[PDB]
Amino acid sequence: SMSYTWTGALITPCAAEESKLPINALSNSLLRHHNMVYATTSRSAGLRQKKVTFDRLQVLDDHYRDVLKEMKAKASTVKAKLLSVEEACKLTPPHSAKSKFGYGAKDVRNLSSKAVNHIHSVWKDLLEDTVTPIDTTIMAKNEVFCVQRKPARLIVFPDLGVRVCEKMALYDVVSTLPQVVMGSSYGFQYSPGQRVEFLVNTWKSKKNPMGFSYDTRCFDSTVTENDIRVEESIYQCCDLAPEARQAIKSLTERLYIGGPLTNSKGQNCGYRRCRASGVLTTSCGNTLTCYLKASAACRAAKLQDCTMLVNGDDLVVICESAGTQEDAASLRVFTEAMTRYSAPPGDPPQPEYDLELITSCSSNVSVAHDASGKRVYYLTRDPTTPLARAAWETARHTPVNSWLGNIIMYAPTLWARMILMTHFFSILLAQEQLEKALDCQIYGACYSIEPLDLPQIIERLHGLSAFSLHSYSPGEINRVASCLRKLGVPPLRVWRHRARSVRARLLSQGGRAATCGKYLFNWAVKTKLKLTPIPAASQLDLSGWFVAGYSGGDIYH
Ligand SMILES: CC(C)[C@H]1C(O)=C(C2=NS(=O)(=O)c3ccccc32)C(=O)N1Cc1ccccc1
């Protein structure tokens, strides 16, 4: 069937939208070529609508149903609880979309009478009605990129009251079941340091390793009613409370398999018969369905010793090579199986033979050397987009600061350290907002971080290595230098002078600020410190961090 049907009505913005890079006094110090940077807006939503709209066909063979059986047995060992209205309420981001029924996220966060009353009524309605499609809002995502100029991505989400209800019914399921179903292949359990460790160990565990990523053409749109009904029969495998089973059935019939689409004005835009991007189960479903299709497609293409690594739609496979030309041939069969399963590719998969040449979760493995000369494997990426987004957030305050999320996840990298750390810690010194908590997104969940806890966080997710890394790979050094050339970013020399200034200004503050300069910027000095393990790092409660993915799922910690 068609993934979408369209009435003709436009996808409208909520507030004001800027497509070109905003400029302040601090912009040029980071980036010179400003017309290379742009953000997607609801202006381009019509191109995306075309790209997401297509007929899906599905052919389900025995390999599909074999893998599904296996998944179901594992899923049936799961016991999940109903979350109380209040517990579910506290998982709402403070900046999450307001209800059409006269309340907002903070009303939900403080547990106001109006909101909780309404949520209980939506829950009741979920139990007593398993048929009526639930209204969703269709919105274009505003996201910053550097030119090659992409269209806006879409977001489809239900009302805040329904979102809290999904939480009551399914928060426990989406958090625990995926790791139980897919084990080592569930990506969202790993921190950066564990992701590199798992990748490298897998690679070397093969006699002759072959790795590939699979770019699916718009995953969400390819998800069918079959896939959504199938993933529900997976959730139902869990030992659930009778109310949960009804709510999961109900949310599946009425909301997950599809429903009517409404712009931010309140106008009917059409109908969805594919994955909604902004529901609680978006990350988990995508991870389940992708694992399913891909698992079976490996069997169809007779790939041997497959270790898959799934994070939603994003998939990477490491296997035993059959030889370059047979690896190529096997991937053509894998693609054929995936296409048959309604997961056709965008750019076709290619077989790779250097771990560093494989991009998974927008990242590649790479090698650097710590203080003692030890080979340290770390994850990195082309820094273009993070730096473009950092240029936008230099001039426009955003609910989720993507630079901080980057500094957290890419802390051991050359570009995060010498540019991202230096620039924003300078920004925060100038504003005196170092003790001010900032929000970022890790695995889809929104986290509230205080900048001064960064060395403690970095030690915990990467090890003390992340502060000592030098002698980066020439390929990595080039790629960074190539990106900085393109963007018009100052050279390494400039950033060293700024970091020396940042560090010295942090040292004067004493305490957590001094600890910041010491650890984050020891790279910028000639007479470097030997960095000790920070004692106040075992203190940190990093629970919720690497448990599951929640992209579009409207989750807060
Ligand atoms: C952007 C940063 C914060 C982080 C992330 O949240 C994601 C990430 N967030 S997400 O839940 O939207 C998602 C879905 C699928 C695949 C990845 C992701 C990611 O890829 N990251 C990059 C990354 C770096 C090192 C190790 C693993 C991932």
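What you see of chain A is 2420-2567, 2573-2981, where the numbers are those given in Swiss-Prot.
Method of determination (from the header): X-ray crystallography, 2.3 Å.
Yeah, the Cβs are placed from backbone N, Cα and C, and that goes for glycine too.
Quick look at what Swiss-Prot annotates:
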- 2633-2751: domain 'RdRp catalytic' (DOMAIN)
- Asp2639 to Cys, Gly or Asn: Complete loss of RdRp activity (MUTAGEN)
- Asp2639, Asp2737, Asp2738: Mg(2+) 2 binding site (BINDING)
- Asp2644 to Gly or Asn: Complete loss of RdRp activity (MUTAGEN)
- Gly2702 to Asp, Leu or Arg: Complete loss of RdRp activity (MUTAGEN)
- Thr2705 to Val: Almost complete loss of RdRp activity (MUTAGEN)
- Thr2706 to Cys: Almost complete loss of RdRp activity (MUTAGEN)
- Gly2736 to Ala or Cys: Almost complete loss of RdRp activity (MUTAGEN)
Where the model skips 5 residues between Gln2567 and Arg2573, distance between their Cα atoms in Å: 6
Other CB atoms within 10 A, centred on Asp2639 (mutagenesis position): 14
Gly2736 (mutagenesis position) and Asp2639 (mutagenesis position), Cα-Cα, nearest whole angstrom: 12
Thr2706 (mutagenesis position) in three-state DSSP notation: helix
Between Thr2706 (mutagenesis position) and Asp2738 (Mg(2+) 2 binding site): CA-CA distance (Å): 13
Alpha-carbon spacing, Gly2736 (mutagenesis position) to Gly2702 (mutagenesis position), which is rounded to whole Å: 13
Where the C-beta lies under 6 angstroms from ligand 1, the matching recorded positions among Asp2644, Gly2702, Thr2705, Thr2706, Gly2736, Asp2738: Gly2736, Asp2738
Alpha-carbon distance [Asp2644 (mutagenesis position); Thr2705 (mutagenesis position)] in Å: 12
Residue counts (helix, strand, coil, in that order) that DSSP gives for the domain 'RdRp catalytic' (2633-2751): 53 helix, 29 strand, 37 coil
